[PDB]
There are 2 protein chains.
Amino acid sequence: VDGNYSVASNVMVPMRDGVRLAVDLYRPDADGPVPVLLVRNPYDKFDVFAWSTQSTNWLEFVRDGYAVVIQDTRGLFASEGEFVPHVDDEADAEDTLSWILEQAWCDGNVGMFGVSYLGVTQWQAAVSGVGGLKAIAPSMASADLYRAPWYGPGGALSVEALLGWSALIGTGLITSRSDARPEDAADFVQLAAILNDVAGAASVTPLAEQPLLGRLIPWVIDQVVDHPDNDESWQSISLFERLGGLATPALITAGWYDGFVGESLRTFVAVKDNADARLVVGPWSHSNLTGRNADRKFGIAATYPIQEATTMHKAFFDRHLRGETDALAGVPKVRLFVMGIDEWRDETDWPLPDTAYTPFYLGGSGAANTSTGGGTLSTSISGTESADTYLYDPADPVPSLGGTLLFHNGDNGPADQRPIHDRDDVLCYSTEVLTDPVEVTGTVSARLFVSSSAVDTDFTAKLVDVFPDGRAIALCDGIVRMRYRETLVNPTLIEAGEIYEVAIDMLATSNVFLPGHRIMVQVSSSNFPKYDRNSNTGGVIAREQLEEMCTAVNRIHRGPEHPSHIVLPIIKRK
Amino acid sequence: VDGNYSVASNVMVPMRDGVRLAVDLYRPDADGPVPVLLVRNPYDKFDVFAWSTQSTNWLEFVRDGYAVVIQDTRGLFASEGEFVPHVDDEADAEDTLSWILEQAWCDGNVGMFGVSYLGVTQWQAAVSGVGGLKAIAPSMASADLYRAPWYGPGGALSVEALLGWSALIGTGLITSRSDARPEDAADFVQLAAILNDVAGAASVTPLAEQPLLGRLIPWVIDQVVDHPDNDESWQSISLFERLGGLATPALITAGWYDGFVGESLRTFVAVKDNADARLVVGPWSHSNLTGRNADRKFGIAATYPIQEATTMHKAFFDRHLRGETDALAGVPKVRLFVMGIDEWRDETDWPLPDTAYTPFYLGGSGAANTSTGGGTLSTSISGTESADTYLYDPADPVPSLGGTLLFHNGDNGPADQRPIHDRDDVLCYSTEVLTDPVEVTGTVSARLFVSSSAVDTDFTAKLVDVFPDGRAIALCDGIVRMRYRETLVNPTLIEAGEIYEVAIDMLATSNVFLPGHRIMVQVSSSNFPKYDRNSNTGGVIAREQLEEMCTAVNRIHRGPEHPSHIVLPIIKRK
Ligand SMILES: *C1(O)O[C@H](CS)[C@@H](CS)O1
Ligand SMILES: *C1(O)O[C@H](CS)[C@@H](CS)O1
Ligand SMILES: [Cl-]
Ligand SMILES: [Cl-]
Ligand SMILES: [Cl-]
Ligand SMILES: [Cl-]
Ligand SMILES: [Cl-]
Ligand SMILES: [Cl-]
Ligand SMILES: [Cl-]
Ligand SMILES: [Cl-]
Ligand SMILES: [Cl-]
Ligand SMILES: [Cl-]
Ligand SMILES: [Cl-]
Ligand SMILES: [Cl-]
């Protein structure tokens, strides 16, 4: 009967080492084999409502004749083995895909879909060389775990992401084990305390001493905190350099305030030339898909459009798993939620063709410290040679407000920045009030001429849309940890007092700055706990006590010989 | 096989009039008949992810051997017939329950669960007299549709709820019909415009002229706007007076910032003496179950505890549908999220035994207008005879901020009230800063001595927790429309200048006002668009143009002879 299906729970699938992973099979009433979709989940395959609202109404797929397999990853819930993030997922995906392809009910065409870890695992599957995998759909994901979510392109630890997620998994690991232990109740309370106060958890020094999390999930220290360089341990689990050799269609979803946005977009660029890639980007953060935020509403159209996503995914899988050649007729290659105008818009590529990568130079009379300083932004190079100076004290970092926070206040991406505008270590540069709209849609970066009293420090840059009523709404931001200014792999220290030209990768955005608005940039040396705080010593940061850390006098140089600027991806549409 | 199940889609169930409703059947692998749970849904039975995250992980029930039936209500999606809210649901539930009880796979025990309209429909089923219905679990629901969600105990129209919901249903009605009409695209755009600006939609006068909504869903005017009195049309669909005669166990869930909270709690009180009733109340609004709000976080424990809810529901159904006499061992009768301390706490009854209903009298030197006026609250009667006076202008009502908003900014219940504290028509009365905690948990009401220059007007009261940092966080509120001061059924006008003692039903709350806080009350004559604005004419409010409305000089009298007060349900726990 068309539209009917069955569900078989805890089918045990043997991996190459004999360890069995548990899957649930959602199989249509059909007269032969069918195309199959696989989801690999570390958050309990039974708990479909927890993630599915951030993905698709995928029971539609089953009603329409796809089978869906949802698997508990190794060592969690109904699966056997031991859980360690990332390290087993390439092999376990390969073995699971192979098993699916052998089954009586599989017609030789397999795809995947899902969000976050259920997205990362798709890239890990895609590099398997299993020919039967015909398409993937990774949402809010990455193919380079160093670059997102654990560190970043600037070489700072994403400490709130790490501690928050590890606490969440710790809840899952305890729930997963054989029998209830006497210490479980107390552990549950302590994990809740982390999740209620992630900045507090991230503030304890040395950062690497994590009695609870290090016991429940040793990986948090053994892999993540202990490997600050993008070294061989990270390379082993990175998929990114293999993506260029694939020819697998990928339906990639991202969010402008999502921790993964830079890496999600990079995956699109990596695969678009060799296969049918699609891109959808909304104004979401990882835990807030609503389009509504404390000081910024994007409209109901911005709410994660789950039924349209379901329709698009089905069309995509119909094309690539069922060979229906016209199934993607009328579906755009790229679909972006353009903020400011707050509208969805179709595009033919990402980056947009006809992006003008335009320098906006830092300038102004007098000090740019605070929002009431003299800092300006202009497409003209600054005429006078100036410098703005501030003290960065690791004991008092600039607090994270919105942006791409994951677990610490991760539900307010477009946050009003006014609460930090009176800080002397927040340098502000803005355009005059705009008389005509300026669209910035693309990857964003800064090139700053900087110096420090320290042998290492950080520099941050954050793009902001200043509204007529004074709201200073965050758009995108990044950081550079100076030891990693030239390479994430082979860091070197800097010379105190020397001027360096450094790049800051500020991920990406899509925003029309409307008439009456200003374009604004904040520059500082911290953004905590989005990123851990540089100790300004040149030491092993995660092993330092707060008292061992140093203050730094940091300086931004601007003028004709030191033309510090932000590069904005300008789109002009007449 | 234990834990396995099948799903049959669009099984057509004939009602007494021959109209067939569509259901989906989730049936366990079992060797005989099983207990059955029914959900009646006007938002597409296929779309399980849309509502289920506000309810239960109910596939657990199916894995554990319950069948679940999800039905499209009459006239929507796969069902035949014509949709009109509420009026067919008693009969259609009775006929559906009868059909279920006849099936080979039903063991004679049926229950229900679900939220909002999926909760209201359970009360409509419970009055059917079908013996096979053994238990219900209505969450965020009402048994009196006048009192919630469409009007209220004060006799004001809940206009934002009506217009928002009607626009949402209008999206569903268009999606449900036979073929795509030329006007659908434009209608979709107009419905989105309402949902993006519900206060704007509610501001158009006469309110009763609704070209779009009145066309798509005539009921919005024909029933709701046209029947402002709690008359026979409302009585026909009310279940409340029948609840006392039932002996059906009910697991009732509510939220302190939920539009239905007063009516949800009343249902518990109505059924607790004759059957096993249970109550769970969290700090949620109808669309925000997260525990996180713009200026108030309740902690991760406050997040809707879906797996604990699932466990509790299964225990409840095991007791009442499977006759497992000890299934509810250790489950409390009442479980409340107590705000302020921000902790869950078990109780033996609602209202709490040992509630001290305590008057806090309005007082103060000079005018109480604005938060910087002299208004005080005290357990002692005020010594001097005073009055506070303000102008209520319907063209400039007090804006709704938090509370029990449903569709207009309905995701910030505990909203900071400071943005309206400089208004001359917002009278503020507060205690001194507290040195010891004061717990207020229970139903809340005010008794005000009032007068007006008009023959009708409204009075509002709102309880507020003032935090040390100045946040003035809304707790609960109500309104009295003066023509309905003595009865919602047979209104009469007032005499200009005469003093009336009136009651304002402020629903309920649970809050510990901690040391360093104040208890605060705001009094006014509007709260828009939570409630429509009184025209101050004595006319048919929804038929008046704004220009036809009048301003009113309204007065609150306070002193020994006019002891205006709020009655707080004080709990003292040593
Ligand atoms: C997703 O499920 O949430 C996490 C946020 S850090 C991420 C870990 S790879 O996957
Ligand atoms: C629930 O589904 O949401 C509505 C809020 S007004 C309500 C109508 S009875 O049911
Ligand atoms: Cl293992
Ligand atoms: Cl262990
Ligand atoms: Cl906005
Ligand atoms: Cl749009
Ligand atoms: Cl100098
Ligand atoms: Cl130089
Ligand atoms: Cl009908
Ligand atoms: Cl019609
Ligand atoms: Cl708070
Ligand atoms: Cl608690
Ligand atoms: Cl007078
Ligand atoms: Cl009198």
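Just so you know, the numbers here start at 1 and follow the chain as drawn.
Cβ coordinates come from backbone N, Cα and C, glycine included.
Among the sequence features in Swiss-Prot, the mutagenesis site B:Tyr43 to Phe (Swiss-Prot position 44) is noted as follows: Loss of activity. Has no protective effects against cocaine-induced convulsions and lethality in rat. Counting every protein chain shown, the Cβ of B:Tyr43 (mutagenesis position) has 19 other Cβ atoms within 10 Å.
Look at Swiss-Prot and you will find B:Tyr43, B:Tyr117 tagged as substrate binding site. When secondary structure is read from DSSP and collapsed to three states, B:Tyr43 (mutagenesis position) falls in the coil class.
Around B:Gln54 (mutagenesis position), a 10 Å sphere centred on its CB holds 22 further CB atoms from the protein chains shown. One entry in Swiss-Prot concerns the mutagenesis experiment B:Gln54 to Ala or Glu (Swiss-Prot position 55). Its note says: Decrease in activity.
Taking Cβ-Cβ distances under 8 Å and a sequence separation of 6 or more, the neighbours of B:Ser116 (mutagenesis position) in its chain are B:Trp51, B:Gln54, B:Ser139, B:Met140, B:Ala141, B:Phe260, B:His286. Here the residue is the original one, while Swiss-Prot reports the published mutagenesis B:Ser116 to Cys (Swiss-Prot position 117) with the comment Great decrease in activity.
Annotation of the mutagenesis experiment B:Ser116 to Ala (Swiss-Prot position 117) in Swiss-Prot: Loss of activity. Has no protective effects against cocaine-induced convulsions and lethality in rat. According to DSSP, B:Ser116 (mutagenesis position) is assigned to coil rather than to any helix or strand.
Sequence annotations record features per position, and here Swiss-Prot assigns active site, acyl-ester intermediate to B:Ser116.
Listed in Swiss-Prot is the mutagenesis experiment B:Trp150 to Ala (Swiss-Prot position 151), annotated as follows: Decrease in activity. Sequence-distant neighbours of B:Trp150 (mutagenesis position) (same chain, six or more apart, CB under 8 Å from its CB) are B:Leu157, B:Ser158, B:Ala161, B:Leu162, B:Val224, listed in sequence order.
According to Swiss-Prot, the mutagenesis experiment B:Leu168 to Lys (Swiss-Prot position 169) carries the following note: Displays greatly enhanced stability, with a half-life of 570 minutes at 37 degrees Celsius. Exhibits 4.5-fold reduction in catalytic efficiency. In this structure, B:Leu168 (mutagenesis position) is part of a helix by DSSP. Listed in sequence order, B:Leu195, B:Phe407 are the same-chain residues at least 6 apart in sequence whose CB falls under 8 Å from the CB of B:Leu168 (mutagenesis position).
For B:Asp258 (active site, charge relay system), the Cβ neighbour count at a 10 Å cut-off comes to 32, with all displayed protein chains included. Here Swiss-Prot flags B:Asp258 (among others) as active site, charge relay system.
For B:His286 (among others), the entry in Swiss-Prot reads active site, charge relay system. Take the CB of B:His286 (active site, charge relay system) and look out to 10 A: across all protein chains shown you find 24 other CB atoms.
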If one measures from the C-alpha of B:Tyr43 (mutagenesis position) to the C-alpha of B:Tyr117 (substrate binding site), what distance in angstrom results, rounded to a whole number? 9
For B:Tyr117 (substrate binding site), which residues of its chain lie six or more apart in sequence with Cβ-Cβ distance below 8 Å? B:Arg40, B:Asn41, B:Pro42, B:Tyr43, B:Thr73
Under a threshold of 6 Å between Cβ and any atom of ligand 2, which of the recorded positions B:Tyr43, B:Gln54, B:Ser116, B:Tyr117, B:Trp150, B:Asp258 are retained? B:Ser116, B:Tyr117
